[PDB]
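Novice: Provided herewith is a single structure, encoded as structure tokens, for subsequent inquiry.
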Amino acid sequence: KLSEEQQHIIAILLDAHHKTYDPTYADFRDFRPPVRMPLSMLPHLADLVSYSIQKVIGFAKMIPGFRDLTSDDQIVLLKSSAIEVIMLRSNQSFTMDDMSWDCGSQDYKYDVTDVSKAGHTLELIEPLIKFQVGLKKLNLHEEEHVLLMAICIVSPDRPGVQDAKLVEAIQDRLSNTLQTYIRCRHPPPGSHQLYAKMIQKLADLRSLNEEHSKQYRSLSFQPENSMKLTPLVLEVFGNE
Amino acid sequence: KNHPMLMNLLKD
Ligand SMILES: C=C1[C@H](O)CC(=C/C=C2\CCC[C@]3(C)/C(=C(/C)CCCC(C)(C)O)CC[C@@H]23)C[C@H]1O
């Protein structure tokens, strides 16, 4: 069985996700409009990413144990993980019907071409879509989804981490919760090697983070493109 | 590094 502490961890992570992920996508109306007709989708997608960063932070602050870290380490973990958690949380809007992120209306349905119109190439987008399909195919329980985001954030091996032992301690508590959850609550056959597959997804995310970082560096180096970003994106991802 | 916005959002 799940211990009471493990049940507690899951309850808190579910609530945290519900408080930071609006499945109606109502706030998207506040973003600069999408334009499809260069880099025409950069203002909209920069605003989507900026908003998403704010939400990833709100979720992270609620991870049991996250508060016990120094603000320095909190910063390092959030800076390094932001794009990966956005990629993870985006799986909720992703649909394999047509390989797109469907956020409720034609205006807010993003396909491969929209992402390339934010300054990105297939070198990133092809593995990104393959990641999204592989992740969908795991048919994760919401419980597993929120634990995986939490484990993603509290990763002791991120560059610049000071108290790695404490970060590892918090991550182990989440990892063990996830393994026990799978054992007790995820029935076979769907549970077959499920934890190892979830961890492989974290590995894939590191490669996606690297390639995104490379393409973002190149994008943002052009002052006309960085003019289109937000102050939070520049602070988190880089300002040339 | 100076991350005033991230720092602000992290506040309790
Ligand atoms: C609220 C949601 C919704 O589920 C919709 C979301 C979709 C996520 C997408 C679809 C649009 C492109 C996204 C944001 C993406 C990128 C690497 C583009 C990054 C652009 C830039 C920041 C300029 O590098 C990786 C994840 C991609 C973000 C998520 O947080």
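By Swiss-Prot numbering, chain B shows 640-651, in order.
Heads up, header says this was done by X-ray crystallography, 1.7 Å.
Placement of Cβ uses the backbone N, Cα and C atoms for every residue, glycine included.
Relevant sequence annotations retrieved from Swiss-Prot are reproduced here:
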type	residues	note
MUTAGEN	B:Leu645 to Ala	Impairs interaction with ESR2; when associated with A-604; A-607 and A-648
MUTAGEN	B:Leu648 to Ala	Impairs interaction with ESR2; when associated with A-604; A-607 and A-645
Novice: Taking every protein chain shown into account, which of the mutagenesis positions B:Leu645, B:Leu648 has the largest tally of Cβ atoms within 10 Å of its Cβ?
Specialist: B:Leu645
Novice: Can you see whether DSSP assigns B:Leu648 (mutagenesis position) to helix, strand or coil?
Specialist: helix
